[PDB]
Each structure stands twice: as structure tokens, then as C-alpha cells.
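Read through the structure below, which is laid out as C-alpha cells, and then see the notes.
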Amino acid sequence: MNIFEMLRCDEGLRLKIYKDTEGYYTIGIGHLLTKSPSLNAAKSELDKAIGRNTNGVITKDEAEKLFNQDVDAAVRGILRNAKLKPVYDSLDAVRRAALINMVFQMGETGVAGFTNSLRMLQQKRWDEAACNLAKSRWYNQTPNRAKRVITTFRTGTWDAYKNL
Ligand SMILES: [Cl-]
Ligand SMILES: [Cl-]
Ligand SMILES: [Cl-]
Ligand SMILES: [K+]
């Protein structure tokens, strides 16, 4: 397991524009296009992202390119953020992947606001951090995925991703 395999598991792969768990237009491996309710706006974002006039459909190679860019962007966002960088630097490789996963799903600013959870992770209080992370809209809206990510923070292992 690695961060790419982890997020590919959590996000799936769809080659046509679809709505994500929040109802937002998305494509590929969890590539959010826009929060606008206009499908036309989403298609314009897609064409700009891919560099060609798409019919709302992309190839697997194109989806993997957006995915590479999005994983890179999540890491870059962590490293530029004064709240997330010290936490990331303090973590082992598996827990770093868990933090990248959260930033991929909800964005740098969203995760950086988890002040109490971030402190517990920095302190390596893994069971306490896991309990605190579950007290969140994130956990309530996507509980199976949040449980997998939380288990990764709690244990420092890939146990939540092995049998799937
Ligand atoms: Cl708590
Ligand atoms: Cl809550
Ligand atoms: Cl879920
Ligand atoms: K998805």
C-alpha cells in the first residue's frame, strides 16, 4: 500500500462526470470539478483541466494525470501550511498518508482547522486523536472512509485497507 493505492481505493475511478458524496460534479479519481450546480460549468472546468474539448468523458490516462496532480497538490498544501507542516513532519510514513488522504478529501484549510485533533496527533496520543477525529461532520457524512483513515492514524498500519 501507498498513498496512491489508498486514495484510489477511497475515491474509485469513473471516466464520466458524476456527483460526489456532497452532490458536487467530479470525475476520475475524486477530482472535484466545481461546487457549482451547473453541469455546463463543470464541463468547462473539465476542458480547462484536461486541455481539450471533452464530452464530459476522459480516458483512464487523463484521470491518472489529474490524480497525480491532485496528490502532489495535497502534499504541497500540507507543506506550505503552518498548522499542517509540523504535524506532517512529526508523523511516520503511514500516518503521513492518512493526513494526505484527509487533505485530498476536504482541502488544506479544512484539515488545518482540526486544531485539537492535530495537537493529539503531534503528541502521538493515537487513541485520543482517533476519538476526537470522529467528532466531526467529516466522520458523520463519510463514516466508512473516515473509519479507515482514523484506523490508519490509530495503528500506523494499513490494516483498514488490506482486505479490500
Ligand atoms: Cl475528544
Ligand atoms: Cl460531533
Ligand atoms: Cl464513507
Ligand atoms: K469519489
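The backbone N, Cα and C atoms fix where each Cβ goes, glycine too.
Residues or ranges marked as active site, proton donor/acceptor by Swiss-Prot: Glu11, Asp20. Annotation source Swiss-Prot lists substrate binding site at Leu32, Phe104, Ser117, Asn132. A mutagenesis experiment is reported in Swiss-Prot for this position, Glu11 to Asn, and the note states: Loss of 84% of enzymatic activity. According to Swiss-Prot, the mutagenesis experiment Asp20 to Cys carries the annotation: Nearly no effet on specific enzymatic activity. Recorded in Swiss-Prot as a mutagenesis result, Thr26 to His carries the remark: Facilitates transglycosylation more effectively than hydrolysis; covalently bound substrate. Among the mutagenesis results in Swiss-Prot, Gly30 to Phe has the note: Almost complete loss of enzymatic activity. The enzyme is destabilized by 1.5 kcal/mol. The residue drawn here is the original one. Swiss-Prot lists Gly30 to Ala among its mutagenesis entries, and the accompanying note reads: Almost complete loss of enzymatic activity. For the mutagenesis of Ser117 to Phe, Swiss-Prot gives this note: 10-fold decrease in enzymatic activity. The structure shown keeps the original residue. Looking at Swiss-Prot, the entry for mutagenesis of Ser117 to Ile says: 500-fold decrease in enzymatic activity. What Swiss-Prot says about the mutagenesis result for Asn132 to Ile is this: 5-fold decrease in enzymatic activity.
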Largest tally of Cβ atoms lying within 10 Å of a Cβ, found at which of the mutagenesis positions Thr26, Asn132: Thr26
Whole-number Å value for how far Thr26 (mutagenesis position) lies from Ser117 (mutagenesis position) (Cα to Cα): 28
All-chain count of other Cβ atoms within 10 Å of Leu32 (substrate binding site): 18
Shortest C-alpha distance to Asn132 (mutagenesis position) - which of the recorded positions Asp20, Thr26, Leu32, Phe104: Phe104
Cα separation, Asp20 (mutagenesis position) to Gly30 (mutagenesis position) (Å, whole number): 8
Rounded to the nearest Å - Cα separation of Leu32 (substrate binding site) and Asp20 (mutagenesis position): 8
Largest tally of Cβ atoms lying within 10 Å of a Cβ, found at which of the mutagenesis positions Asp20, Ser117: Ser117
Per DSSP, three-state class assigned to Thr26 (mutagenesis position): strand
Euclidean distance between Cα atoms of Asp20 (mutagenesis position) and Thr26 (mutagenesis position), Å: 6
